[PDB]
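*Asks:* Pasting a structure here, questions to come.
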Amino acid sequence: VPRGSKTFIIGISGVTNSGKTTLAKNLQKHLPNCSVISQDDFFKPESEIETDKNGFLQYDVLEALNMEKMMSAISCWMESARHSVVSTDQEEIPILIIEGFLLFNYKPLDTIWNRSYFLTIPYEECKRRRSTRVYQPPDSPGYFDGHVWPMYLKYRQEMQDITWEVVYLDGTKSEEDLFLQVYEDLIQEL
Ligand SMILES: NC(=O)c1csc([C@@H]2O[C@H](CO)[C@@H](O)[C@H]2O)n1
Ligand SMILES: [Cl-]
(Lines of atoms letter the chains of each structure in order from A and count residues from 1; the text may use other names and numbers.)
(Lines give C-alpha, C1' and ligand atoms only; values in the text may rest on other atoms or scores of the structure.)
(Ligands and ions follow the chains in the order given, each with its own letter.)
Protein backbone atom coordinates (compact mmCIF):
# COMPACT_ATOMS: atom_id res chain seq x y z
CA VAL A 1 0.00 0.00 0.00
CA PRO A 2 1.52 3.34 -1.10
CA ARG A 3 2.53 5.77 1.68
CA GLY A 4 2.33 9.56 1.71
CA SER A 5 -1.45 10.18 1.99
CA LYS A 6 -1.98 9.60 5.73
CA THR A 7 -2.18 12.58 8.12
CA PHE A 8 -2.90 13.19 11.82
CA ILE A 9 -5.00 16.27 12.48
CA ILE A 10 -5.39 17.76 16.00
CA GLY A 11 -8.02 20.36 16.97
CA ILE A 12 -7.41 22.74 19.85
CA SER A 13 -10.42 24.90 20.65
CA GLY A 14 -11.54 26.67 23.82
CA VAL A 15 -12.71 29.98 25.21
CA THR A 16 -10.97 33.28 24.36
CA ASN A 17 -7.64 33.90 26.24
CA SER A 18 -7.22 30.29 27.29
CA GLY A 19 -3.68 29.71 25.88
CA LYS A 20 -4.67 27.88 22.64
CA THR A 21 -2.00 29.39 20.38
CA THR A 22 0.70 28.89 23.00
CA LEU A 23 -0.30 25.26 23.50
CA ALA A 24 -0.27 24.70 19.69
CA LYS A 25 3.26 26.18 19.48
CA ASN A 26 4.60 24.14 22.45
CA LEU A 27 3.19 20.95 20.95
CA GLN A 28 4.67 21.83 17.51
CA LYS A 29 8.16 22.26 19.14
CA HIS A 30 7.94 18.61 20.34
CA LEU A 31 6.33 16.90 17.34
CA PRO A 32 8.09 16.01 14.10
CA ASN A 33 6.83 17.41 10.76
CA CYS A 34 4.15 19.42 12.49
CA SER A 35 2.38 22.54 11.24
CA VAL A 36 -0.11 24.92 12.89
CA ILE A 37 -3.06 26.74 11.32
CA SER A 38 -4.70 29.52 13.41
CA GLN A 39 -8.40 30.31 13.00
CA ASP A 40 -7.75 33.95 13.97
CA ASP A 41 -5.92 34.31 10.62
CA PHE A 42 -9.32 33.99 8.85
CA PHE A 43 -11.54 36.81 10.18
CA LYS A 44 -13.50 38.69 7.48
CA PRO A 45 -12.74 42.43 7.07
CA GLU A 46 -14.71 44.69 9.49
CA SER A 47 -17.05 45.88 6.68
CA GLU A 48 -18.42 42.31 6.42
CA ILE A 49 -19.00 42.03 10.19
CA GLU A 50 -22.62 42.56 11.21
CA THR A 51 -23.93 44.33 14.33
CA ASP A 52 -26.70 43.14 16.67
CA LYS A 53 -29.67 45.04 18.22
CA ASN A 54 -27.36 46.81 20.69
CA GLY A 55 -24.77 47.62 18.03
CA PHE A 56 -22.23 45.01 19.13
CA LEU A 57 -19.99 43.85 16.26
CA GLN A 58 -20.63 40.12 15.77
CA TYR A 59 -17.11 38.66 15.77
CA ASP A 60 -17.67 35.54 17.94
CA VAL A 61 -19.75 33.60 15.41
CA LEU A 62 -18.85 31.51 12.30
CA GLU A 63 -20.25 34.21 9.97
CA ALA A 64 -17.31 36.49 11.04
CA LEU A 65 -14.83 33.98 9.63
CA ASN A 66 -13.86 33.04 6.10
CA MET A 67 -14.09 29.35 6.74
CA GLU A 68 -13.90 28.53 3.01
CA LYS A 69 -10.47 30.22 2.99
CA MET A 70 -9.54 28.26 6.12
CA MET A 71 -10.51 25.01 4.40
CA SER A 72 -8.35 26.02 1.41
CA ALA A 73 -5.40 26.51 3.88
CA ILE A 74 -5.99 23.05 5.30
CA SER A 75 -6.09 21.59 1.81
CA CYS A 76 -2.81 23.40 0.98
CA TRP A 77 -1.20 21.82 4.05
CA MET A 78 -2.43 18.36 3.01
CA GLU A 79 -0.92 18.74 -0.44
CA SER A 80 2.43 19.81 1.07
CA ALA A 81 2.22 16.98 3.62
CA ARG A 82 2.06 14.42 0.76
CA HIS A 83 5.51 15.59 -0.39
CA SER A 84 6.99 16.04 3.10
CA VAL A 85 8.38 12.49 3.48
CA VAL A 86 10.62 11.15 0.69
CA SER A 87 9.68 7.66 -0.56
CA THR A 88 11.69 4.61 0.62
CA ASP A 89 11.11 1.15 2.26
CA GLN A 90 8.14 -0.04 4.38
CA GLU A 91 5.25 5.31 8.30
CA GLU A 92 6.16 8.89 9.28
CA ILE A 93 2.74 10.63 9.40
CA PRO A 94 2.59 14.45 9.00
CA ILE A 95 0.77 16.36 11.74
CA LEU A 96 -1.41 19.42 11.50
CA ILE A 97 -2.64 21.35 14.53
CA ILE A 98 -5.65 23.54 13.88
CA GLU A 99 -6.24 25.99 16.74
CA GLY A 100 -9.11 28.45 17.24
CA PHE A 101 -12.01 29.54 19.42
CA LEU A 102 -14.75 28.23 17.13
CA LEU A 103 -13.74 24.94 15.46
CA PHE A 104 -16.04 22.27 16.88
CA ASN A 105 -19.40 23.59 15.61
CA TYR A 106 -18.16 23.82 12.00
CA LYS A 107 -19.87 20.90 10.35
CA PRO A 108 -17.65 20.50 7.22
CA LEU A 109 -14.71 19.66 9.61
CA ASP A 110 -16.65 17.34 11.91
CA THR A 111 -14.79 14.28 10.54
CA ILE A 112 -11.31 15.83 10.28
CA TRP A 113 -10.29 15.58 13.95
CA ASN A 114 -8.05 12.69 14.99
CA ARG A 115 -7.72 14.24 18.46
CA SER A 116 -9.67 17.19 19.95
CA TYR A 117 -8.77 19.34 22.98
CA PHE A 118 -10.85 22.14 24.45
CA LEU A 119 -9.42 24.76 26.86
CA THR A 120 -11.79 26.00 29.55
CA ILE A 121 -11.58 28.92 31.96
CA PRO A 122 -14.42 30.24 34.12
CA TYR A 123 -16.18 33.59 33.57
CA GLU A 124 -14.34 35.78 36.09
CA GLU A 125 -10.80 34.78 35.12
CA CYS A 126 -11.68 34.74 31.43
CA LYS A 127 -13.03 38.35 31.73
CA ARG A 128 -9.88 39.42 33.57
CA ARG A 129 -7.55 37.93 30.99
CA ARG A 130 -9.55 39.39 28.11
CA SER A 131 -9.11 42.90 29.58
CA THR A 132 -5.28 42.50 29.57
CA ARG A 133 -5.20 41.95 25.81
CA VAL A 134 -5.54 44.67 23.15
CA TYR A 135 -7.80 43.97 20.16
CA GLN A 136 -8.29 45.73 16.78
CA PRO A 137 -10.82 47.27 17.09
CA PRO A 138 -10.44 47.55 20.91
CA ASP A 139 -13.05 45.84 23.08
CA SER A 140 -15.87 48.26 23.86
CA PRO A 141 -16.90 48.52 27.41
CA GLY A 142 -19.50 45.84 27.95
CA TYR A 143 -18.28 43.77 24.97
CA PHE A 144 -17.36 40.76 27.08
CA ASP A 145 -20.72 40.53 28.86
CA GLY A 146 -22.66 41.75 25.83
CA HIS A 147 -21.14 39.51 23.13
CA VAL A 148 -18.03 37.43 23.92
CA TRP A 149 -19.39 35.43 26.86
CA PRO A 150 -22.97 34.89 25.58
CA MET A 151 -21.53 33.68 22.25
CA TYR A 152 -19.16 31.30 24.11
CA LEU A 153 -22.13 29.89 26.02
CA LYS A 154 -24.00 29.38 22.67
CA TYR A 155 -20.93 27.47 21.35
CA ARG A 156 -20.79 25.28 24.45
CA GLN A 157 -24.52 24.50 24.05
CA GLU A 158 -23.89 23.77 20.31
CA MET A 159 -21.20 21.25 21.54
CA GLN A 160 -23.31 19.37 24.15
CA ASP A 161 -24.39 16.87 21.49
CA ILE A 162 -21.30 16.54 19.23
CA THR A 163 -20.45 13.41 17.12
CA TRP A 164 -16.86 12.85 18.38
CA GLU A 165 -15.03 12.88 21.74
CA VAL A 166 -13.36 16.04 23.05
CA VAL A 167 -10.83 16.23 25.90
CA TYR A 168 -11.66 19.24 28.10
CA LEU A 169 -8.72 21.00 29.80
CA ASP A 170 -8.30 23.41 32.71
CA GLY A 171 -6.85 26.53 31.03
CA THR A 172 -5.88 28.05 34.43
CA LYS A 173 -3.01 25.49 34.54
CA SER A 174 0.47 26.68 33.62
CA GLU A 175 1.69 26.55 30.05
CA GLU A 176 4.11 23.65 30.82
CA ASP A 177 1.39 21.77 32.78
CA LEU A 178 -1.01 22.00 29.82
CA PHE A 179 1.70 21.06 27.33
CA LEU A 180 2.69 17.92 29.34
CA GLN A 181 -0.91 16.83 29.80
CA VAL A 182 -1.74 17.11 26.13
CA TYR A 183 1.55 15.62 24.95
CA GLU A 184 0.98 12.64 27.31
CA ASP A 185 -2.44 12.03 25.76
CA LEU A 186 -1.40 12.71 22.18
CA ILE A 187 1.61 10.46 22.00
CA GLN A 188 -0.59 7.48 22.86
CA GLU A 189 -2.85 8.36 19.88
CA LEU A 190 -0.14 8.89 17.23
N1 LIG B 1 -10.88 41.74 13.99
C2 LIG B 1 -10.53 40.67 14.72
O3 LIG B 1 -9.75 39.81 14.33
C4 LIG B 1 -11.17 40.56 16.11
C5 LIG B 1 -11.87 41.56 16.67
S6 LIG B 1 -12.37 41.01 18.19
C7 LIG B 1 -11.65 39.49 18.02
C8 LIG B 1 -11.69 38.40 19.07
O9 LIG B 1 -10.90 37.28 18.73
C10 LIG B 1 -11.33 36.27 19.64
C11 LIG B 1 -10.92 34.90 19.11
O12 LIG B 1 -9.48 34.83 19.11
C13 LIG B 1 -12.87 36.39 19.68
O14 LIG B 1 -13.28 36.23 21.06
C15 LIG B 1 -13.10 37.84 19.11
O16 LIG B 1 -13.94 38.70 19.94
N17 LIG B 1 -11.03 39.42 16.83
CL1 LIG C 1 9.51 10.39 -3.31
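Count begins at 1; order follows the chain as displayed.
Heads up, header says this was done by X-ray crystallography, 1.8 Å.
Backbone N, Cα and C atoms are what each Cβ position is placed from, and that goes for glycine too.
Here Swiss-Prot flags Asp40 as active site, proton acceptor. Per Swiss-Prot, the feature ATP binding site maps to 14-22, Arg129, 133-135, 173-175. Annotation comment: Swiss-Prot describes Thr21, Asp40 as Mg(2+) binding site, evidence class experimental evidence. Per Swiss-Prot, the feature substrate binding site maps to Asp40, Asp41, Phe42, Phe43, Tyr59, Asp60, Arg130, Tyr135, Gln136. A mutagenesis experiment is reported in Swiss-Prot for this position, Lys20 to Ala (Swiss-Prot position 16), and the note states: Loss of activity. Record note (Swiss-Prot), mutagenesis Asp40 to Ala (Swiss-Prot position 36): Loss of activity. The unchanged residue is displayed. Quoted from Swiss-Prot, the note attached to the mutagenesis of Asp60 to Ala (Swiss-Prot position 56) states: Loss of activity. A mutagenesis experiment is reported in Swiss-Prot for this position, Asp139 to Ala (Swiss-Prot position 138), and the note states: Almost no effect.
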*Asks:* Around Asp139 (mutagenesis position), how many other CB atoms lie within 10 A of its CB?
*Replies:* 14
*Asks:* Sequence gap of 6 or more, C-beta under 8 Å: which same-chain residues meet both conditions with respect to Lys20 (mutagenesis position)?
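*Replies:* Long-range Cβ contacts: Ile12, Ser13, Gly14, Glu99, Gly100, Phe101, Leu119.
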*Asks:* Mind running the recorded positions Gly14, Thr22, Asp40, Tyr59, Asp60 against ligand 1 and keeping the ones whose CB falls under 6 Å of it?
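*Replies:* Once distances to ligand 1 are taken from each Cβ, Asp40, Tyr59, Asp60 fall under 6 Å.
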*Asks:* Taking Cα atoms as reference points, rank the recorded positions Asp40, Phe42, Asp60, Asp139 by distance from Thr22 (ATP binding site) and give the first.
*Replies:* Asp40
*Asks:* Here's one to test understanding: among the recorded positions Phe42, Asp60, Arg130, whose C-alpha is closest in space to the C-alpha of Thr16 (ATP binding site)?
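*Replies:* That would be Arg130, the closest of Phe42, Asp60, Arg130 to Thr16 (ATP binding site).
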*Asks:* Among the recorded positions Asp40, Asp60, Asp139, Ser174, whose Cα is within 10 A of the Cα of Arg130 (substrate binding site)?
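*Replies:* Hits: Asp139.
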*Asks:* What's the end-to-end span in Å, taking the Cα of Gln90 and the Cα of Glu91, for the 3-residue unmodelled region?
*Replies:* 7
*Asks:* Please report the Cα separation of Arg133 (ATP binding site) and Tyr59 (substrate binding site) in Å, rounded to an integer.
*Replies:* 16
*Asks:* Would you mind listing, in sequence order, the residues at least six apart from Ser174 (ATP binding site) in the same chain with a Cβ closer than 8 Å to its Cβ?
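*Replies:* In sequence order there is nothing to list, since no residue at least 6 apart has its Cβ under 8 Å from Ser174 (ATP binding site).
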*Asks:* In which DSSP state, out of helix, strand and coil, do we find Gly14 (ATP binding site)?
*Replies:* strand
